[PDB]
Amino acid sequence: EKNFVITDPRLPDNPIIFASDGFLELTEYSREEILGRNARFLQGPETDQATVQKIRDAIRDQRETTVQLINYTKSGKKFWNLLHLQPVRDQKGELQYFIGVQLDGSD
Ligand SMILES: Cc1cc2nc3c(=O)[nH]c(=O)nc-3n(C[C@H](O)[C@H](O)[C@H](O)COP(=O)(O)O)c2cc1C
C-alpha cells in the first residue's frame, strides 16, 4: 500500500527505520523528524488506550493484527487509522522487522 513504515524491533524501542512517502504525506512529517522514533508519536488525546494496549500485545507476541485507532498529524489534526501490522521473519524464523500499513479508517 501507499502508507507504511518499517520498524526494527532489534533496536531500542522498535524505531521506524523507513517511512513511505505516502506515510509522510498522511502524517505531515519528514523523514528526519521521525526516523529513529517509535511510531507511538502518532497517538494523542483521543486515542483509545485499550486499543494501544492490544497493539502492544500483538507486537509482544509478534503476530499480525488489524485495529482502528485515532492518530494525529504533525499539525494536530485527527485521523482514523486502520492499522495493519505484519511481522517479517528471516529464513531461519527469526524476527527481522515489522511492517505497519496505515489504511483509511472510520467511526
Ligand atoms: C510497524 C509498526 C507500525 C506502527 N504504526 C503505528 C501507527 O501508525 N499509529 C500508532 O498509533 N501506532 C503505531 N504503531 C504502534 C506503536 O509503535 C506501539 O507499538 C504502541 O503504541 C504500543 O506500544 P506502547 O504501549 O509502548 O506505546 C506501530 C507499530 C509498529 C511495530
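Throughout, chain A uses Swiss-Prot numbering, with the displayed residues spanning 388-494 in order.
According to its header, this structure was worked out by X-ray crystallography, 1.2 Å.
Positions of Cβ are set from backbone N, Cα and C atoms, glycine also.
Annotation for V392 (mutagenesis position): spatial neighbours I403, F405, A406, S407, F410, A426, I486, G487, criterion Cβ-Cβ under 8 Å with sequence separation of six or more. In three-state terms derived from DSSP, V392 (mutagenesis position) belongs to an extended strand segment. Under its mutagenesis annotations, Swiss-Prot gives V392 to T the following note: Red-shifted emitted light fluorescence (502 nm) but normal absorption (maximum at 447 nm); when associated with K-489.
Around the Cβ of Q489 (mutagenesis position), the number of neighbouring Cβ atoms within 10 Å comes to 23. For the mutagenesis of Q489 to K, Swiss-Prot gives this note: Blue-shifted light absorption (maximum at 441 nm) and emitted fluorescence (487 nm). Red-shifted light emitted fluorescence (502 nm) but normal absorption (maximum at 447 nm); when associated with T-392. The structure shown keeps the original residue.
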